Amino acid sequence: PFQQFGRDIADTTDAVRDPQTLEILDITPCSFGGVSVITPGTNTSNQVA
Amino acid sequence: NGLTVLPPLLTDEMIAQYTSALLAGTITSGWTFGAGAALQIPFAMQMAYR
Ligand SMILES: *[C@@H]1O[C@H](CO)[C@@H](O)[C@H](O)[C@H]1NC(C)=O
(Lines of atoms letter the chains of each structure in order from A and count residues from 1; the text may use other names and numbers.)
(Lines give C-alpha, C1' and ligand atoms only; values in the text may rest on other atoms or scores of the structure.)
Protein backbone atom coordinates (compact mmCIF):
# COMPACT_ATOMS: atom_id res chain seq x y z
CA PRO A 1 0.00 0.00 0.00
CA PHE A 2 2.88 2.44 0.74
CA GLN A 3 5.17 1.44 -2.22
CA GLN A 4 5.50 4.01 -5.05
CA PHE A 5 7.99 2.45 -7.54
CA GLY A 6 9.90 -0.80 -8.16
CA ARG A 7 13.46 -1.76 -9.21
CA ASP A 8 15.20 -4.41 -11.29
CA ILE A 9 18.05 -6.57 -9.80
CA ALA A 10 20.71 -3.89 -10.59
CA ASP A 11 19.34 -0.42 -9.49
CA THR A 12 17.19 0.33 -12.58
CA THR A 13 13.56 1.47 -12.01
CA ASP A 14 11.29 -1.10 -13.74
CA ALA A 15 7.78 -0.23 -12.46
CA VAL A 16 5.79 2.79 -11.15
CA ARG A 17 2.47 3.44 -9.38
CA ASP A 18 0.22 6.00 -11.09
CA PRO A 19 -0.35 8.53 -8.23
CA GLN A 20 -3.94 9.40 -9.39
CA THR A 21 -5.31 5.83 -9.71
CA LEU A 22 -3.39 3.00 -7.97
CA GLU A 23 -2.31 1.15 -11.20
CA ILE A 24 1.20 -0.37 -11.43
CA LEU A 25 2.90 0.15 -14.79
CA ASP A 26 5.98 -1.76 -15.92
CA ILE A 27 8.57 0.36 -17.76
CA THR A 28 10.36 -1.13 -20.78
CA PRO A 29 13.37 0.96 -22.05
CA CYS A 30 13.31 2.49 -25.57
CA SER A 31 13.91 -0.05 -28.37
CA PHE A 32 17.54 0.27 -29.56
CA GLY A 33 20.32 -1.70 -31.30
CA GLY A 34 23.04 -1.72 -33.96
CA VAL A 35 22.18 -0.89 -37.56
CA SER A 36 24.15 -3.40 -39.62
CA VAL A 37 24.50 -3.33 -43.41
CA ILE A 38 24.56 -6.67 -45.27
CA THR A 39 26.20 -6.42 -48.69
CA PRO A 40 27.75 -8.21 -51.67
CA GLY A 41 31.08 -6.69 -52.78
CA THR A 42 30.81 -3.23 -54.48
CA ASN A 43 32.84 -4.88 -57.30
CA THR A 44 29.72 -7.07 -58.10
CA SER A 45 26.59 -5.12 -56.90
CA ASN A 46 25.31 -1.95 -55.11
CA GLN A 47 22.08 -3.49 -53.64
CA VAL A 48 22.23 -3.78 -49.79
CA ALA A 49 20.04 -5.04 -46.94
CA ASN B 1 21.16 0.46 -20.25
CA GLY B 2 23.05 0.79 -23.61
CA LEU B 3 24.26 -2.84 -23.19
CA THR B 4 23.19 -5.35 -25.93
CA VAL B 5 23.40 -9.17 -26.14
CA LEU B 6 23.79 -10.74 -29.60
CA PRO B 7 22.58 -14.25 -30.61
CA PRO B 8 25.10 -17.03 -31.48
CA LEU B 9 25.42 -17.78 -35.23
CA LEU B 10 24.55 -21.49 -34.65
CA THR B 11 21.39 -22.08 -32.54
CA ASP B 12 21.21 -24.77 -29.83
CA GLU B 13 19.23 -26.88 -32.38
CA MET B 14 22.04 -26.55 -34.99
CA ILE B 15 24.73 -27.47 -32.42
CA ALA B 16 22.57 -30.50 -31.45
CA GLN B 17 22.66 -31.61 -35.14
CA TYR B 18 26.48 -31.35 -35.23
CA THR B 19 26.81 -33.36 -31.96
CA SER B 20 24.42 -35.92 -33.52
CA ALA B 21 26.50 -35.98 -36.75
CA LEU B 22 29.84 -36.50 -34.94
CA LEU B 23 28.16 -39.18 -32.81
CA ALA B 24 26.47 -40.99 -35.77
CA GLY B 25 29.77 -40.96 -37.69
CA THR B 26 31.60 -42.27 -34.58
CA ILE B 27 29.06 -45.09 -34.06
CA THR B 28 28.69 -46.22 -37.72
CA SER B 29 32.21 -45.63 -39.14
CA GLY B 30 34.94 -45.31 -36.46
CA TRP B 31 37.67 -42.72 -37.16
CA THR B 32 37.23 -43.04 -40.95
CA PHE B 33 34.88 -40.01 -41.23
CA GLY B 34 37.82 -37.93 -39.83
CA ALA B 35 40.08 -39.13 -42.72
CA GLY B 36 37.64 -39.07 -45.71
CA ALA B 37 34.06 -40.25 -46.30
CA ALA B 38 32.45 -42.34 -43.51
CA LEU B 39 33.13 -46.05 -44.20
CA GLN B 40 30.63 -48.27 -42.37
CA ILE B 41 31.97 -50.98 -40.02
CA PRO B 42 30.04 -53.22 -37.52
CA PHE B 43 30.31 -51.71 -34.03
CA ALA B 44 31.77 -54.83 -32.35
CA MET B 45 34.62 -54.71 -34.93
CA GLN B 46 35.20 -50.99 -34.32
CA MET B 47 35.65 -51.79 -30.61
CA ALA B 48 37.89 -54.74 -31.59
CA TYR B 49 40.01 -52.16 -33.49
CA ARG B 50 40.08 -49.78 -30.49
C1 LIG C 1 -8.73 10.59 -8.62
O2 LIG C 1 -9.77 11.19 -9.39
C3 LIG C 1 -10.37 10.31 -10.33
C4 LIG C 1 -11.43 11.06 -11.12
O5 LIG C 1 -10.81 12.09 -11.90
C6 LIG C 1 -10.97 9.11 -9.62
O7 LIG C 1 -11.53 8.20 -10.58
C8 LIG C 1 -9.90 8.40 -8.81
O9 LIG C 1 -10.48 7.32 -8.08
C10 LIG C 1 -9.28 9.39 -7.84
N11 LIG C 1 -8.24 8.73 -7.08
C12 LIG C 1 -7.93 9.08 -5.84
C13 LIG C 1 -8.95 8.75 -4.79
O14 LIG C 1 -6.87 9.64 -5.56
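Note that chain A is numbered according to Swiss-Prot, with residues 561-609 shown in order.
Technique stated in the header: electron microscopy, 3.3 Å.
Positions of Cβ are set from backbone N, Cα and C atoms, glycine also.
Counting every protein chain shown, 6 other Cβ atoms lie within 10 Å of the Cβ of A:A570 (variant position). Annotation of the natural variant A:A570 to D in Swiss-Prot: In strain: Alpha/B.1.1.7; the original residue is retained in the structure shown.
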DSSP-derived structure type at A:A570 (variant position), helix or strand or else coil: coil
